[PDB]
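Participant: Sending over a structure as structure tokens; questions will come in a sec.
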Amino acid sequence: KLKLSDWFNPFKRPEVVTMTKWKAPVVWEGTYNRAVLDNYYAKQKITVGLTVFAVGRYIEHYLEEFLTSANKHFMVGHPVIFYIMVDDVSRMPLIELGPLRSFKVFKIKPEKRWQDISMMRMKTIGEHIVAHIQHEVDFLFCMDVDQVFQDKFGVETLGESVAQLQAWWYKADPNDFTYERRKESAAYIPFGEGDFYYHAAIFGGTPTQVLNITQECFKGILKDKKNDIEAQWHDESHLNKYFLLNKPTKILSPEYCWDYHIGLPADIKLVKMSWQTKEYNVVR
Ligand SMILES: O=c1ccn([C@@H]2O[C@H](COP(=O)(O)OP(=O)(O)O[C@H]3O[C@H](CO)[C@H](O)[C@H](O)[C@H]3O)[C@@H](O)[C@H]2O)c(=O)[nH]1
Ligand SMILES: OC[C@H]1O[C@@H](O[C@H]2[C@H](O)[C@@H](O)[C@H](O)O[C@@H]2CO)[C@H](O)[C@@H](O)[C@H]1O
Ligand SMILES: [Co+2]
């Protein structure tokens, strides 16, 4: 079957981290052979899912740009199902989809606090995995809507459990990571521990692993709320605690989720996806 050597060459990007101590690749531009994987996964006849939430002011502008860019760049060459969660379906925009792309739309009850809106994604994703997604796709990605694909986001990102390196912290010291540091929170990580700071804007895997990711994160969210404490960065704090305990089998470089407000160092060879401008006081 498939072995890492067949498609991944860490030595092509010697100036960055390309392998972990638990044998997972960190996928950087130039390290991967997409054609080998496109052919590998086509033989298997895979379908890839993508969930996205859009609640309130986020619903219209961001969603159109997300979906337009997604149809253009996400897993082209393979069937894809876009799962869209909205609070008012009538505001869902019309986006023409390319061959082998389709979508499903679901109405969700919007939460009061912007933080619960984000954290409740974990419960909702799990419910839909059990109800249908586990039967509809072989791999699943869950993404924030306030970002845009810029180049091919393809099958090189697929794996059992996939994590995203946060662009602002990928070369930082772990003691500087913004983990949750209070021992009272289920997301607690002490200083001196941690491998990477993962971004909650992108994670994925098989429906099985995504279910465990979202279920475990949601249990921690719940246990925290029952002790009147909310983690520093909400679901992202719990996600980082999860991936510390359950190592991801694949990690995506910051090229796959870049913030141009950082600049463009030589590390970032080809951006596949970029942040939208965070406007907490305007869109939120
Ligand atoms: O009013 C809202 C609030 C949230 N969302 C959805 O929830 C996601 C998360 O909200 P942000 O994109 O504003 O969050 P940030 O990227 O700024 O901050 C980070 O921390 C958050 C928790 O504080 C989440 O974990 C988030 O995924 C992570 O990127 C959005 O992308 C969107 O999909 C909405 O649609 N509308
Ligand atoms: O720290 C988690 C948090 O990071 C935000 O990104 C900040 C970053 O924390 C800060 O060091 C840098 O100077 O500015 C970035 C842009 O605001 C993310 O926006 C947020 O989603 C979390 O991931
Ligand atoms: Co976001």
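Chain A is numbered as in Swiss-Prot, which gives 82-365 for the residues shown.
If you're wondering, the header gives X-ray crystallography, 2.1 Å.
Each residue, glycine too, has its Cβ placed from N, Cα and C.
So Swiss-Prot has the following annotated:
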type	residues	note
ACT_SITE	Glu317	active site, nucleophile
BINDING	134-139, 225-227, 247-250, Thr259, 359-365	substrate binding site
BINDING	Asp225, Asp227	Mn(2+) binding site
MUTAGEN	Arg365 to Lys	Strongly reduces catalytic efficiency
Participant: Long-range same-chain neighbours of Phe134 (substrate binding site), Cβ under 8 Å, sequence gap at least 6?
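Facilitator: For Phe134 (substrate binding site), the qualifying residues are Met166, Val167, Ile189, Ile198, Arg202, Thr205, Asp225, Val226.
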Participant: Give me the non-local Cβ neighbours of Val363 (substrate binding site): same chain, 6+ apart in sequence, Cβ-Cβ under 8 Å, ordered along the sequence.
Facilitator: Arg138
Participant: Cβ under 6 Å from an atom of ligand 2: which of these binding-site residues qualify? The list is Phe134, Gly137, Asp227, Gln247, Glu360, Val363.
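Facilitator: The binding-site residues passing the 6 Å Cβ test are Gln247.
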Participant: If you count other C-beta atoms within 10 angstroms, which of the binding-site residues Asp227, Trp250 is the most crowded?
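Facilitator: Counting Cβ neighbours within 10 Å, the top one is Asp227.
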Participant: Taking only the Cα atoms, work out how far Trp250 (substrate binding site) lies from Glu317 (active site, nucleophile), in Å, as a whole number.
Facilitator: 14
Participant: Quick one: among the recorded positions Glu317, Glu360, which has the most Cβ atoms sitting within 10 Å of its own Cβ?
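Facilitator: In terms of Cβ crowding, the pick is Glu317.
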Participant: What is the interatomic distance between the Cα atoms of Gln247 (substrate binding site) and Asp227 (Mn(2+) binding site), given in whole Å?
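Facilitator: Cα to Cα, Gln247 (substrate binding site) and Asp227 (Mn(2+) binding site) are separated by 15 Å.
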Participant: Could you work out which of the binding-site residues (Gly137, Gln247) has its C-beta surrounded by the smallest number of other C-beta atoms within 10 A?
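Facilitator: Candidates: the binding-site residues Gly137, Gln247. Fewest Cβ atoms within 10 Å: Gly137.
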Participant: Do you know offhand how many angstrom separate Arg365 (mutagenesis position) and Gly137 (substrate binding site) by C-alpha?
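Facilitator: The Cα atom of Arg365 (mutagenesis position) is 8 Å away from the Cα atom of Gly137 (substrate binding site).
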Participant: Using a 10 Å radius around each Cβ and counting other Cβ atoms from all shown chains, which of the recorded positions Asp225, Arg365 yields the largest count?
Facilitator: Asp225
Participant: Please name which of the binding-site residues listed here, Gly137, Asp227, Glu360, is nearest in space to the residue listed as 'active site, nucleophile', Cα against Cα.
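Facilitator: If we rank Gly137, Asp227, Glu360 by Cα distance to the residue listed as 'active site, nucleophile', first place goes to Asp227.
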